[PDB]
Structure formats: structure tokens, C-alpha cells
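What follows is a structure written as C-alpha cells; I'll ask about it next.
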Amino acid sequence: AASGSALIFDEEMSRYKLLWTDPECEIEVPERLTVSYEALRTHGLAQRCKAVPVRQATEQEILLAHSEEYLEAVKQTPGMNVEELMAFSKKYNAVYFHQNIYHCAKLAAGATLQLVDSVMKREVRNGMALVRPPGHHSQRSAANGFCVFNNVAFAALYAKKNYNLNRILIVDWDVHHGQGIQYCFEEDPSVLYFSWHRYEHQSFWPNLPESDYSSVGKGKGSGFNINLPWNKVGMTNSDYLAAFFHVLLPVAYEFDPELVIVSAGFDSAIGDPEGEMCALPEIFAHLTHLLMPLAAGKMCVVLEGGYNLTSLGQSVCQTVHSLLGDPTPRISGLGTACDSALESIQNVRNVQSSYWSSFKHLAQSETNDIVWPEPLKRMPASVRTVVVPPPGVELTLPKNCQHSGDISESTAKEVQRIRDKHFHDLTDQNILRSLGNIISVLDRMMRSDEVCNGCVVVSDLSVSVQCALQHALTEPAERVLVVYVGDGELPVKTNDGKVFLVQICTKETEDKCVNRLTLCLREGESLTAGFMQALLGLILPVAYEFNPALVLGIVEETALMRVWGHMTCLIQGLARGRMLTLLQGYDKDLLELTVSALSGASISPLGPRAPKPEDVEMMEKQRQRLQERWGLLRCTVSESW
Ligand SMILES: CN(CCCC(=O)NO)CCC(=O)Nc1ccccc1
Ligand SMILES: [K+]
Ligand SMILES: [K+]
Ligand code: NA
Ligand SMILES: [Zn+2]
């Protein structure tokens, strides 16, 4: 399986710039590449990436997306003087030309194609191209918005042609609408385009009616264009994550792309003079992380915009950190999206309800100078994952996993201390072994930056859960998220706000308070889709708002775990990836799947469908019950009294 992350960069693309006065173009500077690469080197990230050389896109490759007349006209700009370059620039909107920009435009596109080849040939797991000029405004016969050729549209058209892909997701999180990409794939159902963008009721550049939520695609492509307009500035981490949980990710996992391409403009970051948004550079660690389970991890990140040199460098680093598998930073202060964002979200969900299963219940009444703190260091763990299989079982482990059954003297004293106080008449040395394992693994996870998560197979659930949870609460971990697949009650108290409990059970149970989420899904062929809808639409929003310091996963032996890998990967967005999983009984496959997802490996796609209406009803009842306490659950504007 593929390993490593490509970083594609060349300083030649910094060798064109604006040569006359134009306030609408001044911000697009060579130093955007310089500062970004240097920030990657400063933090040791470039050195851990596979450097893949740029090349020129050929004429034939350019003609995949652009007309011969437009290519021919651009091909003559290297021979033009400044006067003629200015006159040529004025034929287009918000773009400048330079003797070297045609050369750099072919490098930006070739760099992108190099990135696609590296990922699709399995030479790397994923990667990023740092390119100039950007691409996403470029159109079949026009330069636009600092873009000459459409780098990301090339990438999808090239991957279609040369790898015969049928499903490609393009995520455009630049703060501007990528209308060139939308036009390119408007009628094509094989490419799903998502864009959020500052819109302000069409008063923000490029001022297009078809940038609104109502443009869903055309003809065979209806439903495969998703526009989410931001109609106010100042959008926050909660707005962006609400967009992902309630619009993008439900559609992305249902579409099941074979490749993901990100139009990665960081002018959507705090401090940018174009976007005027408020999301922290750390949010891009999570936008990247939440998309990484798709397409077996095959993600190509392509630089678009981003103009505040500081937020630019920090956001590029958060993205590459996540591409490299480094633990995600904790996002504090999350809550409801603002009213304007909830309006945009509910409007796109409603027009998209004709096309996507996650939204189909909405269609019938029966169914329903700026400054911010510098990002903390993100260092990978020595051993990412420790594993404790039953005594005797030896397993084949990824290179970043270790067994860990060696109980120390201090740990062994705590186990009998705990036994002597809370479990008098317990003699079973198999259970006492597992509690030595839990405490030893937990202490490595929390006290060290060099073990991140772990998995322990256990005999008795009640005793193991108590010591795991209690030893975590005394460490102390301020808050603990518990995710439990099974039935019955556990020694878990949710009456102090330090624990939130997600339970996925078989019998319908009454849910009393707002620190428990109970999901009883109907047994049958549609359990997989229902679980994924619950995970993206309920579990992740609450977990992200809760912001735990540790995640405790628990599976009872009696218990449809072909989604367990996706949850384990996605849930590592919380608690900087610090998750302890307790598997009750030995299941060879479940244990290797758990270890692989905890270790950061890529997981198999889910492939195919639609969930039970009874299940969606149950899930929306949970939303109605919880969203006043946990506002990140909301995907509609609330009613004013
Ligand atoms: C800065 N904008 C491009 C951003 C591209 C980007 O970063 N894409 O990701 C262009 C602003 C502009 O030209 N406004 C305007 C247009 C016509 C007449 C008067 C004013
Ligand atoms: K966008
Ligand atoms: K499309
Ligand atoms: Na102009
Ligand atoms: Zn932009």
C-alpha cells in the first residue's frame, strides 16, 4: 500500500509578478510561494515529504480544458512588452500577465498532473502542490481572477482520461467561488464539485448569479455541483465545520469518490484581506483530516489563493501535518453556526434534497491588523499505536505499532490498590492483567508525546471500563468521550459534564439528559448507511463541540462493524488522536482493523445507498433533542420566539 506524502514545488513559479499599478491584483505576489515553502521547511514538514519535480503541461494536456484560440493567445504573451501585456490583461477580469506567466502557468498545471500521477500510481498516499498562478477561476477561453489555466480541472480531466476514473470529488475551500471549475463539470456526473465562498448576496466578486446555492449542475450533472454561499463575513470554525458535517461530508461519503482533489485556497483563513473570515489556521488540519478516509486516502491538495502571508504559512503547515498523519490540534470554543450560515446550509440542503439520500427526508412533510495565537506544535508519536492482544496471540503489526504488555512495579501496585478498594472479591488474574494493561497503555498515551493511542482486548467489560474511565478522569483528562457499541449500561456517570456517552445499541432506550446520545438502528441491509449518517450528522458535531481530552471506545463481544474503521479514523480528529479502544473478546479481523485505523493507515472505501426512514426519523429526533445544548448539531435556522 502507498506511503508518504508528495510535496511539489519549484521556485520558478515565483518568477512572475505584477508590473504596473492595479489595486485589484496587488495581493497576488511571488512571496506567497516563498513564505509557504519556507514555513514548511522551518517546521520540518518539507523534509518529511517526497519531493516530486514539476514539469510543463503539454499542449495536448492544456487542450483538455482550454480552447486552441485561448491557448494560442496566451502562447504569445512571452514575446510582449509591458504595454502589450497590460493591453492583453485588460481583455480579462482581475488578472495580470508577465513575460514568464505562460511558462509558470504550464508549470503549475504540470505540477498538478505530477501530483495526480504520484497518487494514482500509488507512489505516495497523498500530496500537495504549491503552485502559482492559481487555477480555479480559469475558464475554457479566459483568464480570470489571477488564474491562467485551470489546474484543478486539468487534474480531474487527466485522471478521468488516464486512469478511467468514474467518480472524482473536487473540494474548493478557497474563499472565492471557483466558477471555472463549475462551468467545466456542470453537465458531468462523474465529477462532484463543492465550493463554499464569500458571496454576500452576489455583491462579492465575481458577482455571479450561478454562484448561489440553486446551481446544482445541469442535465446529467444535476446534483453534482454544490454551492454554499457565505452571505456575511466573519465565518468561524463552527461555520466551516457545520458546512462539512451537514453538507459536504454526507454527500462525499455517499458519492464515494475514487480520487479527491482539493482546491486549497487559504484566503478563507483568519486575517486574509480578501475573505475577512475568522476561521483559525488549525481548522484546515480538520478539513483535511475529515476528507482523508475517502478514496482510500488518495487526496491531491492544490494551492489556490491565500494572501495574508502569516495565516498562509500556518494553514499550509496544518494541511501538510494532516496529510503526513500528525495528530490534529484540539479545536476549542465550538458551537452553533451563525444564523446567516445556518440559512445558507438549510437552503443548499433543501435544493439538494432531490439528489442526495442524506437530504431526501427534507423533501416530504412526513419525513421532515488581525492577530491570533500561534498554532501549537504537532509532533508525531514515536509509537503511534500500542496493542495488547490476548496472552499468546502474536499479530503482524504496521511499522508504527508495538505490543505493550510489560506492567511495571508502580503500575502493579496501583492495580492491587484499586482491587483492594473497589473490587474486593476479584481473583481472576486475566482481568487483573487487563487492568495492568489499561493503566500502562493510558499512562503512555497521556504522559508521553511518543505514544498516541492504543487498543486493549479485555475479558470483563464492567471492571475494565471503570478503571479505564476512572484512571483517565484522575490523570486528569478534563473531558472524556465514550463511544460504546453494545447493549446494557456501563459503569459510566454522565451527571457532571466531564463525560459524554455515545451508545450504538440494538434495543430502543429512552434518552433522558443531554450528555448521552443513544442510536438504536434497525438490523438489516441498510445499517451501514444509517451508521454513516449518524456519524457525520450527529456523533461528529457533538464530539467536536464537547472537545474531549481522551476518547474511550468500547465494543462488546456480541456485536455490522465494516464502518468501525471509518469511525476510528474520523474520531481521531478529537483529543489529538488519543483514543483507547477496549475490544471485548478476541476477533482477529476487528482487532487488525482497529489497529490499522488507529495507526493512521488508509481504509477500504465503503462503496454503496439509502438508510431506513425509521432510522432517519430516530436520528432527527436525537438532533431535535440535543441541538439546543449542542449547537454544532443545527442545520436549520432556529425559530425566534
Ligand atoms: C481580488 N479579486 C480576485 C480574487 C481571486 C482569488 O483569490 N481566487 O481564489 C478581484 C477583485 C476585483 O477585481 N473587483 C473588481 C472587479 C471589477 C471592477 C471593480 C472591482
Ligand atoms: K471556493
Ligand atoms: K459535475
Ligand atoms: Na482590469
Ligand atoms: Zn480566493
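Easy rule for this one: first residue shown is 1, then count along the chain.
Structure determined by X-ray crystallography, 2.2 Å.
Including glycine, each Cβ sits where the backbone N, Cα and C put it.
If you look up Swiss-Prot, you'll see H137 marked as active site, proton donor/acceptor, on the strength of experimental evidence. Sequence annotations record features per position, and here Swiss-Prot assigns Zn(2+) binding site to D174, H176, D267 based on experimental evidence. Quoted from Swiss-Prot for the published mutagenesis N93 to A: No effect on steady-state kinetic parameters. What Swiss-Prot notes for the published mutagenesis of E274 to L is this: Affects substrate specificity, diminishing N(8)-acetyl-spermidine deacetylase activity by 20-fold and enhancing acetyl-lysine deacetylase activity by about 100-fold.
Each of the listed features needs to be described in terms of its position in the shown structure.
Under 8 Å, Cβ to Cβ, and six or more positions away along its own chain, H137 (active site, proton donor/acceptor) finds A94, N144, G145, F146, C147, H176, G178, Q179, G180, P206. According to DSSP, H137 (active site, proton donor/acceptor) is assigned to coil rather than to any helix or strand.
With a 10 A radius on its CB, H176 (Zn(2+) binding site) counts 29 other CB atoms from all the protein chains.
Using a 10 Å Cβ-Cβ cutoff, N93 (mutagenesis position) registers 15 neighbours.
When secondary structure is read from DSSP and collapsed to three states, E274 (mutagenesis position) falls in the coil class.
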Along a straight line, what is the whole-number distance in angstrom from the CA of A559 to the CA of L560 around the 4 missing residues?
8
Spatially, which candidate from the recorded positions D174, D267, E274 is nearest to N93 (mutagenesis position), comparing Cα atoms?
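Going through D174, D267, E274 one by one, the closest to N93 (mutagenesis position) is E274.
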Can you check which residue among the recorded positions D174, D267, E274 has the largest number of Cβ atoms within 10 Å of its own?
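The largest 10 Å Cβ neighbour count belongs to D174.
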Note that 30 residues are unmodelled after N368 and before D369; then state the distance between the two Cα atoms in Å, as a whole number.
45
Can you tell me the three-state DSSP label for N93 (mutagenesis position)?
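Looking at the DSSP assignment, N93 (mutagenesis position) belongs to a strand.
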Write down the Cα-Cα distance for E274 (mutagenesis position) and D174 (Zn(2+) binding site), rounded and given in Å.
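Between the Cα atoms of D174 (Zn(2+) binding site) and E274 (mutagenesis position), the distance comes to 10 Å.
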